[PDB]
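**Q** First, the structure itself, so that you have it in front of you.
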Amino acid sequence: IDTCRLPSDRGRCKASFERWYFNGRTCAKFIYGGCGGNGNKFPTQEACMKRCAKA
């Protein structure tokens, strides 16, 4: 699991939506405007846990 290592950006921009991301092993939460994301970013925690907590 090398996707949970990628640093997800919150992308300030003109957006401000709360999303989930991987933090080493556990999940996290912040205001992700939608600018800056690859494989560590995720809308719901269900995917964040199923990608690192379930995998």
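To match Swiss-Prot, the residue numbers of chain A are left as they are there, and the shown ones run 34-88.
According to its header, this structure was worked out by solution NMR.
Backbone N, Cα and C define each Cβ position, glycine as well.
Annotated domain 'BPTI/Kunitz inhibitor' per Swiss-Prot: 37-85, in sequence order. Quoted from Swiss-Prot, the note attached to the mutagenesis of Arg38 to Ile states: 14-fold reduction in inhibitory potency toward Kv1.1/KCNA1. Among the mutagenesis results in Swiss-Prot, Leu39 to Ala or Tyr has the note: 200-fold reduction in inhibitory potency toward Kv1.1/KCNA1. The residue drawn here is the original one. Under the heading of mutagenesis, Swiss-Prot lists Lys47 to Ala and annotates it as follows: No binding to trypsin.
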**Q** By Cβ count within 10 Å, point out the most packed of the mutagenesis positions listed: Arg38, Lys47.
**A** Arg38
**Q** How many of the residues that make up the domain 'BPTI/Kunitz inhibitor' (37-85) does DSSP mark as helix, as strand and as coil?
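**A** The composition, in the requested order, is 8 helix, 14 strand, 27 coil.
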**Q** So how many other Cβ atoms are close to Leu39 (mutagenesis position), meaning within 10 Å of its Cβ?
**A** 14
**Q** Pop the Cα-Cα gap between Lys47 (mutagenesis position) and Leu39 (mutagenesis position) into the table, whole Å please.
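**A** Just about 23 Å between their Cα atoms.
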